[PDB]
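Let me begin by presenting the structure, written as structure tokens, before commenting on it.
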Amino acid sequence: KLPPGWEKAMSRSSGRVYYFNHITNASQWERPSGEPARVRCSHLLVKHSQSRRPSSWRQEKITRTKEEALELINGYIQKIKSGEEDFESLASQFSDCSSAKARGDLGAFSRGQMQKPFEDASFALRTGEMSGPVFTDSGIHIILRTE
Ligand SMILES: Cn1nc(CO)c2ccccc21
Ligand SMILES: Cn1nc(CO)c2ccccc21
Ligand SMILES: Cn1nc(CO)c2ccccc21
């Protein structure tokens, strides 16, 4: 039926069908469109107190809760989807990953290099697509597949 990871669901608030991807946590109204040795991704990381390393270039001691991290991630996704902000702009300003200085770009990678949920989401994204919140031991990620 649908590309890897996609399923149909019903909006609680509207009653209209939508599509959700359980690998990437992406969700959208439109039916999803249409694997490579490597992908290229950018990400925005929000760390929390249970991150493997609760520290970043933004904050020496990261104290926010995982739930608070998820709310930040949700808010960034909303601004990216509305066009109010660009992913690259938000990553540069707010990613707790040092890749913030490269607008979140991580370069190209294969399977067997990244943390597993990150890898799975990255390879399930089509070129140009963005994930929903993806959880790893680093924190919570928004992932943008660029190649
Ligand atoms: C961890 N990481 N990975 C990349 C790849 O762009 C990068 C670039 C600048 C700073 C930190 C970085
Ligand atoms: C600048 N740069 N680039 C990469 C991966 O390409 C990387 C990984 C760890 C730290 C810095 C890094
Ligand atoms: C080893 N590894 N795994 C991930 C996935 O979060 C990651 C992100 C940035 C730099 C290195 C990284």
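The residue numbers of chain A are those assigned by Swiss-Prot, with the residues present covering 6-39, 51-163 sequentially.
Heads up, the Cβ atoms here are built off N, Cα and C, so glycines get one too.
Note: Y23 (mutagenesis position) has non-local neighbours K13, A14, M15, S16, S32, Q33, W34, i.e. same-chain residues 6+ apart with C-beta under 8 A of its own C-beta. Listed in Swiss-Prot is the mutagenesis experiment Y23 to A, annotated as follows: Reduced affinity for KIF20B.
Per Swiss-Prot, the feature domain 'PpiC' maps to 52-163; the stated evidence is sequence analysis.
The mutagenesis experiment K63 to A is recorded by Swiss-Prot, whose note states: Loss of peptidyl-prolyl cis/trans isomerase activity. No effect on the interaction with IRAK3/IRAK-M. Abolishes IL33-mediated increase of IRAK3/IRAK-M protein levels. Under a cutoff of 8 A between CB atoms, and with a sequence separation of 6+ in the same chain, the neighbours of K63 (mutagenesis position) are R69, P70, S71, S72, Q75, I78, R80, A85, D112, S154, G155. Under the DSSP three-state reduction, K63 (mutagenesis position) is assigned to coil, being neither helix nor strand.
Other Cβ atoms within 10 Å of the Cβ of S71 (mutagenesis position), summed over all protein chains shown, number 12. For the published mutagenesis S71 to D or E, Swiss-Prot gives the following note: Loss of peptidyl-prolyl cis/trans isomerase activity, nuclear localization and cellular function.
Quoted from Swiss-Prot, the note on mutagenesis experiment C113 to A is: Loss of peptidyl-prolyl cis/trans isomerase activity; decrease in DNA repair of double-strand breaks by homologous recombination slightly less efficient than that observed with wild-type protein. No effect on RBBP8/CtIP. All chains included, 22 other C-beta atoms sit within 10 angstroms of the C-beta of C113 (mutagenesis position).
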End-to-end CA distance across 11 missing residues (from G39 to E51, Å): 12
Residue counts (helix, strand, coil, in that order) that DSSP gives for the domain 'PpiC' (52-163): 39 helix, 26 strand, 47 coil
